[PDB]
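J.: What follows is a single structure, and I will ask about it in a moment.
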Amino acid sequence: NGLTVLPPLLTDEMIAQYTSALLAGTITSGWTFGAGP
Amino acid sequence: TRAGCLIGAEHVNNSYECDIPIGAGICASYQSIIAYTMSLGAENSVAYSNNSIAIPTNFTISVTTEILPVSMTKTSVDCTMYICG
Amino acid sequence: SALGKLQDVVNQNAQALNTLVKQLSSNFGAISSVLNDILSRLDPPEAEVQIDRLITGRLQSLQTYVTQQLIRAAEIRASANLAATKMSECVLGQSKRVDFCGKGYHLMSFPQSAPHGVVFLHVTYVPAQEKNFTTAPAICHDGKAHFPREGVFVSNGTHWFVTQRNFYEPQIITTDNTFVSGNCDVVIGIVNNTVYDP
Amino acid sequence: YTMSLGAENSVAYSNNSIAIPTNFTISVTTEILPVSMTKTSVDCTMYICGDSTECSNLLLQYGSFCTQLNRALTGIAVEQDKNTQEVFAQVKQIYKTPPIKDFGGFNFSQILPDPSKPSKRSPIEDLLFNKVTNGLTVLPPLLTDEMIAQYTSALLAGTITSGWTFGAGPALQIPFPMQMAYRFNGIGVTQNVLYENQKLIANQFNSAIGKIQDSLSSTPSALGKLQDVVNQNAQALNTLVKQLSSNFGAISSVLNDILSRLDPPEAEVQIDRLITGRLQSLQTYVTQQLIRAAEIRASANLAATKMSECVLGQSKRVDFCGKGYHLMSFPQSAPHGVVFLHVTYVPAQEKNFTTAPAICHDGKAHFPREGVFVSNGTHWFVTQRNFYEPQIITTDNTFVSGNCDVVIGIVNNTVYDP
Amino acid sequence: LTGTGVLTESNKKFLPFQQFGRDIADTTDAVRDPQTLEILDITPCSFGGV
Ligand SMILES: *[C@@H]1O[C@H](CO)[C@@H](O[C@@H]2O[C@H](CO)[C@@H](O)[C@H](O)[C@H]2NC(C)=O)[C@H](O)[C@H]1NC(C)=O
Ligand SMILES: *[C@@H]1O[C@H](CO)[C@@H](O[C@@H]2O[C@H](CO)[C@@H](O)[C@H](O)[C@H]2NC(C)=O)[C@H](O)[C@H]1NC(C)=O
Ligand SMILES: *[C@@H]1O[C@H](CO)[C@@H](O[C@@H]2O[C@H](CO)[C@@H](O)[C@H](O)[C@H]2NC(C)=O)[C@H](O)[C@H]1NC(C)=O
Ligand SMILES: *[C@@H]1O[C@H](CO)[C@@H](O[C@@H]2O[C@H](CO)[C@@H](O)[C@H](O)[C@H]2NC(C)=O)[C@H](O)[C@H]1NC(C)=O
Ligand SMILES: *[C@@H]1O[C@H](CO)[C@@H](O[C@@H]2O[C@H](CO)[C@@H](O)[C@H](O)[C@H]2NC(C)=O)[C@H](O)[C@H]1NC(C)=O
Ligand SMILES: *[C@@H]1O[C@H](CO)[C@@H](O[C@@H]2O[C@H](CO)[C@@H](O)[C@H](O)[C@H]2NC(C)=O)[C@H](O)[C@H]1NC(C)=O
Ligand SMILES: *[C@@H]1O[C@H](CO)[C@@H](O[C@@H]2O[C@H](CO)[C@@H](O)[C@H](O)[C@H]2NC(C)=O)[C@H](O)[C@H]1NC(C)=O
Ligand SMILES: *[C@@H]1O[C@H](CO)[C@@H](O[C@@H]2O[C@H](CO)[C@@H](O)[C@H](O)[C@H]2NC(C)=O)[C@H](O)[C@H]1NC(C)=O
Ligand SMILES: *[C@@H]1O[C@H](CO)[C@@H](O[C@@H]2O[C@H](CO)[C@@H](O)[C@H](O)[C@H]2NC(C)=O)[C@H](O)[C@H]1NC(C)=O
Ligand SMILES: *[C@@H]1O[C@H](CO)[C@@H](O)[C@H](O)[C@H]1NC(C)=O
Ligand SMILES: *[C@@H]1O[C@H](CO)[C@@H](O)[C@H](O)[C@H]1NC(C)=O
Ligand SMILES: *[C@@H]1O[C@H](CO)[C@@H](O)[C@H](O)[C@H]1NC(C)=O
């Protein structure tokens, strides 16, 4: 009746990839990746 | 109660954590339905004196969860189709 | 009920959609809630009035739905700004802010994706198995007052030591872990103990 | 007039002069934050229609508008209790102060609960509670004022007897002149400064607490932030009451007059006009109540952040917990609000000194380990940055890096060796 | 009963006093053909946001 659900721009696997990148950064590099290289 | 009259709950003198809030310090729980004044917390008297200190000798690595919502479902409504079809 | 915060948002959005769909079944004072029935039963001079009643009712319902959707969007935006702050300060660094990144002394944090949400696993340090000690603000030695550089003077009953504040690690009170400021006449509660010199 | 922004203060800047404080003021400031509102509930059916069954039969044609209004008001009502729970119930242990109030000269009688009062409030909290003055129901708050005062008493006992340790785990007791020294070291001032001047700091703290009580007792507009919330809620309820006296184009604002003066074919039209007018009024009231509930929730989240970061710990954030270098904070309950007494350190009685970045000695550059090189005109010393305490420049308070050819502005002075 | 839609064979079994079926929004989602007594679902014709 005119209602639509727009899909999100980031899918769940890409959000999971972002969280995996954050986990890899904070495990292998500490807080250094959040402030530079 | 200060919230009003409560019929069907047995008032007890013990204090528990709030399960179903009634109001004005009254809470209800199921164990029959009981009503009670809620307990803010367990009592604890800190052993203060002017020349004594407490130093930890051990530690616990504690991991806790924090859940935070980020987005909602993106809903769009065709206004002309919703009103008129 | 661990994930109740996300399920609350999902239930509120689904209930708002269900209410908006349910509002089409109301006639709002017209003869019928179906537009085709009015258009097949009535001439346009009175069908215009019935359709006008249906239009103003459905428009009021839609404006109401958009109003609480904007209010919930503001609430979710505030929660998402909080989540971005927690991601910046607890995951990408170590935070000195108390109870911002869990209960206890915050060590580090892990982000986890969740349906329309984020879950932070806060790894924190909790002190445990505390023990009483007799403490003093300063040590009087050779007419001089000695204060700890980073720790605290403790005594187990007969002997005086200096330890770090958040963990019991007794060390001999030396000139290397203490500093000298003034005499013993000023500090209230100064005690007499020797200070070793390496 | 054209308004002025403040007094012009040309700071005496030069490339080799510094200003070092020689004294301090223990300053206590008040911060008032609203936490919750009055929990209001509206019977939508009785507000639109009262006891008229024909009005409710016509109101059923509009569907579930009343259900949405009741659910929105119920959400606001439980949100207020959630706000109070997040602000005040940050500890699950109810701490008490010891019966002997020996805190090294520090007086907390104006903020600790008074045993002589039946409400078990502090004198400051008692003054704060004295300074705040058709289908409609007011739901009582879930936490009474006595239990909010009990929560603030537990927080005060924890932060007095145990430091910030109770906010991070078990409450570890510590003497208050030691807790204070730890707070002094958190803002970068050495423990000795606190210990040597402990009587003066205790006297300044007691004088500031008394000035806080006098300023609250002498200013009528001190608690205006809570009073604005109370006045807005009462005025919105009064407007919602006064909207019932309007006919909205009908022949009368009373449903009984229409039902007694007219037949149902035209009374249906007049009642429909009254229904849509009162429904529009109720939707307007619920919308502005939701907006104000969002504002109060934001203020309560801020208040919970200040409770966690200023009371349960020492905060490095500038101006988050008062003006100046934050030492500690004390919570006080207020009617639908919280009052934080921020105890801060303000530097005072500053003095000019001639300063240098490094000391050249034996072809080596010496830099201060924790302080700064100062000179009174003839002799060079090293002192801590936030308080003037001159010490002899030794190898124990300096470190060596490079020669004297690199650092711009290095001066020649001896460096003593113990 | 006028409308616009796609008529499909239905698995719903109407009682003999029933002629049509309504959904949540009180639109006719199922109808009995008055000549051959069979039930038909009425799906709305496909609408897609552009
Ligand atoms: C440190 O010493 C104090 C005082 O001796 C201890 O506090 C007492 O503990 C006993 C046992 O729980 C209680 O019965 C007393 O009422 C407490 N006294 C006070 C004044 O609180 C405290 O337990 C000791 N700390 C540790 C870790 O043993
Ligand atoms: C500090 O606490 C840890 C536990 O958090 C203690 O480790 C336990 O030691 C006992 C006896 O040695 C073992 O039976 C347990 O299995 C150990 N637990 C774990 C998780 O390894 C440790 O002994 C404590 N140390 C002190 C000095 O008290
Ligand atoms: C406080 O701690 C000190 C050091 O740990 C203890 O001194 C030692 O005690 C043991 C056991 O009697 C002796 O074998 C050592 O020779 C002591 N060392 C020195 C340098 O004297 C002391 O006994 C402890 N006091 C209490 C009351 O437990
Ligand atoms: C700590 O040591 C100081 C100095 O050794 C003691 O001060 C002396 O006290 C005696 C008697 O109380 C006096 O006759 C001396 O004149 C004091 N000396 C000085 C330099 O003032 C002090 O009493 C000692 N304290 C303890 C608790 O043993
Ligand atoms: C440090 O020295 C400077 C310069 O000698 C002082 O600045 C002067 O202060 C007086 C008194 O307010 C003014 O009349 C001058 O105009 C100021 N000069 C400049 C260049 O700003 C400063 O007051 C001294 N600091 C202290 C704490 O006495
Ligand atoms: C630092 O400031 C304090 C005030 O905050 C000074 O204490 C005052 O000293 C004067 C003169 O000695 C007395 O008349 C006052 O009664 C004192 N006030 C208090 C509250 O004790 C102190 O003298 C200052 N010290 C320095 C070195 O400037
Ligand atoms: C702590 O502060 C309170 C209040 O500032 C002091 O109580 C005052 O005591 C004096 C002398 O005994 C009386 O003249 C005042 O009327 C009291 N004021 C109040 C409000 O009761 C108290 O003496 C201070 N010290 C201690 C140790 O409690
Ligand atoms: C700068 O401070 C130093 C030390 O505080 C002062 O040196 C002392 O000055 C007094 C007064 O003339 C003498 O009695 C001492 O013998 C000096 N001590 C030493 C070690 O020489 C110095 O005078 C101060 N300079 C100024 C300009 O005030
Ligand atoms: C600080 O000391 C250095 C070395 O002791 C001085 O540098 C000397 O300056 C004289 C005259 O300019 C030269 O003849 C020497 O060759 C320099 N020696 C070195 C090692 O560079 C410097 O002038 C002194 N600074 C001040 C302000 O007196
Ligand atoms: C601590 O209190 C005792 C009495 O309870 C007293 O004798 C002692 O001097 C006090 N010490 C300090 C540092 O206040
Ligand atoms: C500071 O400025 C003066 C001139 O105003 C100059 O002679 C001196 O070398 C400068 N010092 C530094 C460290 O820049
Ligand atoms: C005519 O309609 C009746 C019921 O309305 C039905 O039983 C019969 O089969 C129909 N006949 C034809 C030829 O459509």
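Residue numbering in chain E adheres to Swiss-Prot, whereby the residues present occupy positions 546-595 in order.
Here the Cβ of each residue, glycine as well, is placed from N, Cα and C on the backbone.
E:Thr547 to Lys appears in Swiss-Prot as a natural variant; the accompanying note says: In strain: Omicron/BA.1. Quoted from Swiss-Prot for the published natural variant E:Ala570 to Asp: In strain: Alpha/B.1.1.7.
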J.: By a simple count, how many Cβ atoms lie within 10 Å of the Cβ of E:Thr547 (variant position), its own Cβ left out?
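T.: Cβ-Cβ neighbours of E:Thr547 (variant position) within 10 Å number 8.
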J.: State the count of C-beta atoms found within 10 angstroms of the C-beta of E:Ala570 (variant position), not counting that atom itself.
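T.: A count of 17.
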J.: At the level of the C-alpha atoms, what whole-angstrom distance separates E:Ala570 (variant position) and E:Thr547 (variant position)?
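T.: That comes out at 16 Å between the alpha carbons.
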